[PDB]
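Report on the following structure.
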Amino acid sequence: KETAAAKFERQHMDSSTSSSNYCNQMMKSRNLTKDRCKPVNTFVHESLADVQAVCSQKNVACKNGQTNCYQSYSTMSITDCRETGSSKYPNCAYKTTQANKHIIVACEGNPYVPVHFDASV
Ligand SMILES: O=c1ccn([C@H]2O[C@@H](COP(=O)(O)O)[C@H](O)[C@@H]2O)c(=O)[nH]1
């Protein structure tokens, strides 16, 4: 069905813009609360082209020890969503935290595009 690149865009891209309720709404609408409350998830508020370009930027080790992760040279506008301590599926609750940080994504395929959000720094 959904490609890895498409799933990345679904789980991590929001070029369209946050408020205190952003994560509650967004995690729901992007289907990250379907089977489980996804504990941690980041949305990137840059253009797709800008985020895709990260796959030709600074090559860094992935957290899992693979070598196909890439760090943005520039900081990017992001929102971190983190499940609260009182969150209970299926009413998943998140704290919304905006920041401007370098992103690290894993890239794969031809074309070579982001498939996983690894970290922000
Ligand atoms: O800063 C972070 C750290 C992890 N993640 C999430 O991204 C997950 C990696 O899975 P994927 O990007 O393939 O959905 C990771 O395990 C965590 O759930 C973020 O979005 N941002």
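We number chain A the way Swiss-Prot does; in order, the residues shown are 27-43, 47-150.
Header lists the method as X-ray crystallography, 1.8 Å.
Even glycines carry a Cβ here, placed using N, Cα and C.
Residues or ranges marked as active site, proton acceptor by Swiss-Prot: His38. According to DSSP, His38 (mutagenesis position) is assigned to a helical segment. The Cβ of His38 (mutagenesis position) has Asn70, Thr71, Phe72, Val73, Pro143, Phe146 as same-chain neighbours under 8 Å, each 6 or more residues away in sequence.
Around the Cβ of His145 (mutagenesis position), the number of neighbouring Cβ atoms within 10 Å comes to 20. Marked as active site, proton donor by Swiss-Prot: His145.
DSSP assigns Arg111 (substrate binding site) to a strand. For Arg111 (substrate binding site), other Cβ atoms within 10 Å of its Cβ number 15. The annotation substrate binding site is assigned in Swiss-Prot to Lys33, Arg36, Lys67, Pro68, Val69, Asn70, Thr71, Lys92, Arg111.
Quoted from Swiss-Prot for the published mutagenesis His38 to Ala: Loss of activity.
The secondary structure of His145 (mutagenesis position), as reduced to three states from DSSP, is extended strand. For the mutagenesis experiment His145 to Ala, the note given by Swiss-Prot reads: Loss of activity.
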Straight-line distance in Å that links Cα of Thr43 with Cα of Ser47 while 3 residues remain unmodelled: 7
Spatial separation of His145 (mutagenesis position) from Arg111 (substrate binding site) - C-alpha basis, Å: 17
By Cα-Cα distance, the member of binding-site residues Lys33, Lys67, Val69 nearest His145 (mutagenesis position): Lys33
Nonlocal residues around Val69 (substrate binding site), in sequence order (Cβ under 8 Å, 6 or more apart): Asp109, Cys110, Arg111, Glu112
Coarse DSSP state, helix versus strand versus coil, of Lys33 (substrate binding site): helix
